[PDB]
Protein chains: 2
Amino acid sequence: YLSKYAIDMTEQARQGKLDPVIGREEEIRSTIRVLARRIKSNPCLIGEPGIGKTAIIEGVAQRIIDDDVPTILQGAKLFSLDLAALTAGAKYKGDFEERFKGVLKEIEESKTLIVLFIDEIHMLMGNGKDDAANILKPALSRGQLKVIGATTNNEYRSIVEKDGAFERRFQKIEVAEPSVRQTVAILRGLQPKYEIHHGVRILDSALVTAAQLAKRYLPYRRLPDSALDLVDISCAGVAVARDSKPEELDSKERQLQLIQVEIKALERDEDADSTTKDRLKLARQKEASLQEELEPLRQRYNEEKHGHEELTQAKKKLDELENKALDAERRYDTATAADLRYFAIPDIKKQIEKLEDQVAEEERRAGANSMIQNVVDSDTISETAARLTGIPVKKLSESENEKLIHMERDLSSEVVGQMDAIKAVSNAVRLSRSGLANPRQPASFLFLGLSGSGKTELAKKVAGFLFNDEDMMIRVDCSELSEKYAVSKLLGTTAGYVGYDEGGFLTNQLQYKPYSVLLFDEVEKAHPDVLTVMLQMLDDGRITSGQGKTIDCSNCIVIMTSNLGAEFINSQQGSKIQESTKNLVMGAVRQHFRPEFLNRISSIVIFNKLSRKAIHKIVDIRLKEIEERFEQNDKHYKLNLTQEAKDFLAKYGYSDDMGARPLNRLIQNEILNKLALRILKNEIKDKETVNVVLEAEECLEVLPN
Amino acid sequence: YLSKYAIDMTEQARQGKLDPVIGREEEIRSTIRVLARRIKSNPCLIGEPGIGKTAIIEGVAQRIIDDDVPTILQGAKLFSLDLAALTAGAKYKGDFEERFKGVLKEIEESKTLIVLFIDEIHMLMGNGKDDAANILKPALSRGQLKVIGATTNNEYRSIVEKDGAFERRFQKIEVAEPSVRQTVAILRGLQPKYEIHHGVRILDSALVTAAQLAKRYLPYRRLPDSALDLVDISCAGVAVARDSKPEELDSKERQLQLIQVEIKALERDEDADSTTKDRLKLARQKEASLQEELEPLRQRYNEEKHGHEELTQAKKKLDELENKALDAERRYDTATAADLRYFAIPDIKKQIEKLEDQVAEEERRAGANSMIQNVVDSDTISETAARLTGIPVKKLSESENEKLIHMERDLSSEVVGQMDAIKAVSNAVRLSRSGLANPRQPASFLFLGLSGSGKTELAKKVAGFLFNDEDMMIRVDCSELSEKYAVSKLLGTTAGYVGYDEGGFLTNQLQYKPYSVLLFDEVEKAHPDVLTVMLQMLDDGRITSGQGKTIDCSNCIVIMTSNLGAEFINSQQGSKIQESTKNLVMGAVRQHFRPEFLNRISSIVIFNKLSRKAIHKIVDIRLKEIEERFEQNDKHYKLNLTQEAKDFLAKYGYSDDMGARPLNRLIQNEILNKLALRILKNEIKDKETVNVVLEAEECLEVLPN
Ligand SMILES: Nc1ncnc2c1ncn2[C@@H]1O[C@H](COP(=O)(O)OP(=O)(O)O)[C@@H](O)[C@H]1O
Ligand SMILES: Nc1ncnc2c1ncn2[C@@H]1O[C@H](COP(=O)(O)OP(=O)(O)O)[C@@H](O)[C@H]1O
Ligand SMILES: Nc1ncnc2c1ncn2[C@@H]1O[C@H](COP(=O)(O)OP(=O)(O)O)[C@@H](O)[C@H]1O
Ligand SMILES: Nc1ncnc2c1ncn2[C@@H]1O[C@H](COP(=O)(O)OP(=O)(O)O)[C@@H](O)[C@H]1O
């Protein structure tokens, strides 16, 4: 029977068993217009699967119930036919086929216009036709059977390369991820569902931050989903908080126990006549005192709890009344709609407001009540995210804009000098955003000046501030870009060719890190073909993967690096790269890259010869970096390098061969080895001081012990 | 019929029998949070076999027991439904299905929210899915039918990838292995259960050491359970060792009984009256003397045992009274709580205090009388470990610091030559072990140098030293790691391809050895991709399979050997390698590997030519080794190596083309073979100790008689 597994979605939705659908109307209308088409009556939802898409289909079911359809579809009924219909519904080979033909024939059989839909449209045609109604359904569609399908970009793209008839039969509609703003409106629409689900209110701001954070920190998941995860999760987290009632009750009740236990113990003994044991009477006074606290505590918890329960039920009833009104209105049973629309629905609205007054959010806190409700925009959602993303509130709390005026400073704290570079970079980061640059034109730079200048480290630190994650960066070995430029290429292995490794670095990492910075290590050595795909990446960087052939590029900040101007930089005797010298570098830039590439870069930036005066500061930054993390602070050298270690390190550090790079071999192989030893030998146990105990570099720093 | 189909975990918790665990409170709150979630309502505990998933859920049930569960779930009941419930009832296809549906109907209607727990998600779906719940279950989710699942990280990924359905209703909860510290706390929590079962009290420090030992020596076993395995096993060890009541007694009772029988046999005999047999009277004095010691041992053990059992029961009873009293207080039934708190509880608590005082404890032991059977923290655990892992004495003598302190010395006593290297390596290891180094990256170094000169032998000795086991090393033939790198790459084959020994050579061995030494033989010849893969999982040692399973052995010391510097080694510029020849080598290193590789290695060693000075001595050392290897006391040669053997061997030994390598052959070819001949003659009973007496290499040793 069709009744097995096929779900009458219009009946389901009619019964109020369908969530309201918000902000999809254009896609829904498109779907309906397709169903209306006399020939190509079969729409298909395409795009990114985390977006769900199904709500659109369900939106159609709702339109059918309410008949907000073209009337040629007035008699339509919409059914969900999927998975279990062919899988759980089958025991032996061939049952699969019968579930199709059996049901589908019943679908044709007389009972008005039936539209079916399959959310995994890909289940049909299997992985290579096998008549998983691959032919049958089309045959049946000749016989009216209108079908709504849903798929993914990966799926139909493979389908049309194996078939193509599907495409000829289907009107693909891509489902767009809603903007955060749209998402919030959506969340508001769904807000009472979640409030009901958990017995909590949700701060409107929380709806906002859920969308913002879902988007900002969990972008790998499509926003409608991710946002709702923050909502239902955070709401549940609050529901868990709503069961913290016992923490106060048990504190007092456990104290009653200790007292009740002592009272009998105290009641009879050799010393019963002494004030030592007669304290029993005081124990009873304390047992009573705790009861005095427990009475208003328990009463408060229950009064407030009831206010939340009543609020919740009022919201449930408002929604049930509206569901019924909507049914009655299309039925033209407006008298019964009136029973809901007049007085009842608005009265419940007013009951809800009064019940929120019982919840009593007050100037004292987010709910005067002890239930703890009101998902908090900041702390609740943020911590929810912390549970999902990790990293502390700083990550989760920013004005954003402010980074331009703080991050450039903090960056100068992380790396020494290069302030002009820092400003240039910082500027593109916040200004490309606030400047509303084409969103597919993320900040991008070419980092010139030489290795050892920290230009790379800057970018790393920038990732730090941009994403609260230095390891957000995607590094690309551009020197490993020979004529083969295959898997390692931004595109990776071409679809259908051997090797499923695609987008060597780019897909492979952006798919996990959509918000990221990418860095091209010695980009100057890249094969021109790569430089060409990079050109694309630098502007409208819509890079298509090797196998999937999908694109996901936006906030993909790009830093390219080179030692391209080295002779010019070597010539420079000062710090700030001199005029003309910089032009010599530009000459070389133009030799290596075409203007069409270069013009896409937010800025070409040449890093300065920071020299001694800078490394003199770098050594403190590095030194404290090491100790600041350490393990646990049960040590703490004064970190008093003094000019001895600072300068010996600088001399042993800032080599023109690699600038400051040796610094991180220094320390390690000069003192850290000793720290470990002296500490593990139990010579050194806490604190300590830094100084130098005086062949090349033979003093080797050597700290006090 | 549910009781046929599943175990009421919650009721069992009411009945106890579910040992409580700690350290999973967040997992539990999360489980609950998910269960509270109304959309993705079903949690899964994902981790490792033995990760904690079972107890976590039983802990969840405990939250139900004590009303620490939100109103949504508060009245819920938890059942364990698995294996027997899934397949034992199968006689034909159909039991599972009807049994399954039966359950779902019973847990859904009327009888609150009965929640199911699937202990093994593996059993769901299974090999081919077969609607083993997985299809109808979520289809039926409209009935809530709340369920908790659990599996491993690896299996989890494969089921999600195959599914895309339960995924949409479930919330993954990752379960971390508890730290050693956490584990110990847990061990303490369960210690009584062991002490109770076994009749073996255990010194607290045992638990401390057990967790340490478990992590350290029971490679693939997880702490919350494997530590217990050491406990359970060692408890049993003691339980067995004590045999007849405590240790000491058993052995003396065995003497007593052997004596008792002898005496009685002597008492009635042909010559019983002769001093030949009448000596039984003195044997009787021994029987009696033993009896006089044995009785106190028995009595101390037994009376204390009685107290031990009384403590066992008293503590159980204490918990029962509090559990019931809590039920009473959460219901506000102060009368019942009082009945279970006044007298009830003072009685049990005082029994416990009195009993513990009667048992009493000493600094030497957690039981002043006998019910400890002299169990000793590390000694008895270590011996347990020795039985499980071997190397008794060095496992006993395992101080981290005795090693770290003398590390380079001890290593130099085994390895002779570039002691500087030994120091360098030692230091790197110290940094790693000390946590001074970034804890994600174990020490590792490039290892160049003259062949046949102990480069890998050092690694063996390091492994020896660090693990008390030369077998701890894993070796990699890097030259075979051409572009082909597949089953042979660390990750192994990409899952989905034929063959699942995915880096078995690498990853699985690494799995078996989570603390280890790994050496790359001719790392310079590895394909750049391989080097990259290694590098990426070299620092931040996230060893990961083709299925995405990470071993993460941040504890592996890695050696990256090659012949890269051979052209400079061949310069023969001294024994200790002349400075600047080393620079040329390092130049070559810098050119043979991308600097990024070199940016992560912790160090580099280029082994010195030993010259005649050292090899003349080294050979003597291996001759010692040969004897050390020998199985019995009929050798123990000094071997008259005088100078002549050292010279013979040196002359025909230390070649630039193979170094000391062929010395085992010289020794074998001439020494062992000549010994074999004489041994064969069997005219040798001990010592041997012979010298060199004589075309090519004419001395040929040739040993005397
Ligand atoms: N504006 C919205 N209003 C209601 N639901 C929405 C809205 N936007 C997205 N959704 C739905 O939330 C659900 C998340 O996807 P879901 O349907 O659960 O997964 P899938 O369709 O892949 O099985 C989808 O139906 C999605 O369409
Ligand atoms: N605080 C700092 N300011 C500027 N540079 C720094 C700072 N700390 C470290 N560095 C240097 O930045 C460099 C990062 O490497 P990089 O310059 O890109 O060299 P390479 O291109 O050889 O990898 C290192 O030389 C590192 O020491
Ligand atoms: N002390 C403990 N801490 C946490 N879990 C424990 C402890 N003792 C036993 N267990 C549980 O037993 C399980 C291992 O045994 P078992 O219950 O059969 O489950 P598993 O399938 O994981 O092996 C662990 O998952 C763990 O939950
Ligand atoms: N001082 C030494 N200590 C230990 N082994 C040494 C020493 N000198 C030479 N050798 C020998 O080098 C041989 C193996 O040399 P090694 O360089 O590690 O191997 P390979 O050349 O096979 O890579 C061993 O027989 C080892 O004893």
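In order, the residues displayed for chain B correspond to 166-859, 872-882 in Swiss-Prot numbering, which applies throughout.
Method on record in the header is electron microscopy, 5.6 Å.
Placement of Cβ uses the backbone N, Cα and C atoms for every residue, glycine included.
What Swiss-Prot records for this protein:
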- B:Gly212, B:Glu213, B:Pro214, B:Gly215, B:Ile216, B:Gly217, B:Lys218, B:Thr219: ATP 1 binding site (BINDING)
- B:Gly614, B:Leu615, B:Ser616, B:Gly617, B:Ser618, B:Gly619, B:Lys620, B:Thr621: ATP 2 binding site (BINDING)
- B:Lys218 to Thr: Abolishes substrate binding. Unable to confer thermotolerance. Reduces ATP hydrolysis by 98%; when associated with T-315. Completely abolishes ATPase activity; when associated with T-620 (MUTAGEN)
- B:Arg334 to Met: Reduces ATPase activity by 80%. Impairs oligomerization (MUTAGEN)
- B:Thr499 to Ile: Reduces ATP hydrolysis by 50%. Alters bud morphology and causes septin mislocalization; when associated with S-217 (MUTAGEN)
- B:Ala509 to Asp: Reduces thermotolerance (MUTAGEN)
- Query: Of the recorded positions B:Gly215, B:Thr499, B:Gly614, B:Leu615, B:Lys620, which one sits closest to B:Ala509 (mutagenesis position) when you measure Cα to Cα?
  - Reply: B:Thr499
- Message: What whole-number Å value do you get for the CA-CA distance of B:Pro214 (ATP 1 binding site) and B:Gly619 (ATP 2 binding site)?
- Response: 40
- Spatial neighbours of B:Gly212 (ATP 1 binding site) among the recorded positions B:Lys218, B:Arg334, B:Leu615, B:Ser616, B:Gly619, using Cα within 10 Å, are B:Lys218
- Message: To see if you understand the setup: which same-chain residues, six or more apart in sequence, place their Cβ under 8 Å from that of B:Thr499 (mutagenesis position)?
- Response: B:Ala493
- Annotated recorded positions B:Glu213, B:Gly217, B:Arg334, B:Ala509, filtered by Cβ under 6 Å to ligand 3: B:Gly217
- Message: For the ATP 1 site (B:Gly212, B:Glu213, B:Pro214, B:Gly215, B:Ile216, B:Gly217, B:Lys218, B:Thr219), what does the 8 A shell look like? I mean other same-chain residues with CB within 8 A of the CB centroid.
- Response: B:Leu210, B:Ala315, B:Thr317, B:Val340, B:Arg387, B:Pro389, B:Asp390
- Query: When the Cβ positions of the binding-site residues B:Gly212, B:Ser616, B:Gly617 are compared with the atoms of ligand 4, which fall under 6 Å?
  - Reply: B:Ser616, B:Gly617
- Around B:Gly619 (ATP 2 binding site), which residues of its chain at least 6 apart sit with Cβ under 8 Å of its Cβ? B:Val580, B:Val581, B:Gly582, B:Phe772, B:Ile783, B:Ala825
- Number of other Cβ atoms within 10 Å of the Cβ of B:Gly614 (ATP 2 binding site) across all protein chains: 28
- Item | Which listed residue (B:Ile216, B:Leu615) has most other Cβ within 10 Å, given these are binding-site residues | B:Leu615
- Same-chain residues at least 6 apart in sequence whose Cβ lies under 8 Å from B:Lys218 (mutagenesis position): B:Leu210, B:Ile211, B:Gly212, B:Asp284, B:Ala315, B:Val340
- Message: Is it possible to get the count of other C-beta atoms within 10 angstroms of the C-beta of B:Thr219 (ATP 1 binding site)?
- Response: 20
- Listed in sequence order, residues not in B:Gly614, B:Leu615, B:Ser616, B:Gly617, B:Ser618, B:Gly619, B:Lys620, B:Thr621 with Cβ within 8 Å of the centre of the ATP 2 site Cβ atoms: B:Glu622, B:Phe772, B:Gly824, B:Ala825
- Note on the structure: Rounded Cα distance in angstrom between B:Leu615 (ATP 2 binding site) and B:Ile216 (ATP 1 binding site) is 46
- Message: What does the structure give for the C-alpha distance between B:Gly614 (ATP 2 binding site) and B:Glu213 (ATP 1 binding site)? Integer Å is fine.
- Response: 42
- Item | Euclidean distance between Cα atoms of B:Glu213 (ATP 1 binding site) and B:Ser616 (ATP 2 binding site), Å | 42
- Message: On the three-state reduction of DSSP, what should I expect for B:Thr499 (mutagenesis position)?
- Response: helix
- B:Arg334 (mutagenesis position) has how many other Cβ neighbours within 10 Å of its own Cβ? 15
- Note on the structure: For B:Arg334 (mutagenesis position) and B:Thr219 (ATP 1 binding site), the CA-to-CA distance in whole Å is 21
- Task: Tell me whether B:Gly212 (ATP 1 binding site) sits in a helix, a strand or coil according to DSSP.
- Result: strand
- Tell me, if you would, which residue among B:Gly212, B:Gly215, B:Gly217 (binding-site residues) has the fewest other CB atoms within 10 Å in the structure shown? B:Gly215
- Note on the structure: Neighbours of B:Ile216 (ATP 1 binding site) among binding-site residues B:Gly617, B:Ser618, B:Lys620, B:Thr621 (C-alpha cutoff 10 angstroms), in sequence order, are none
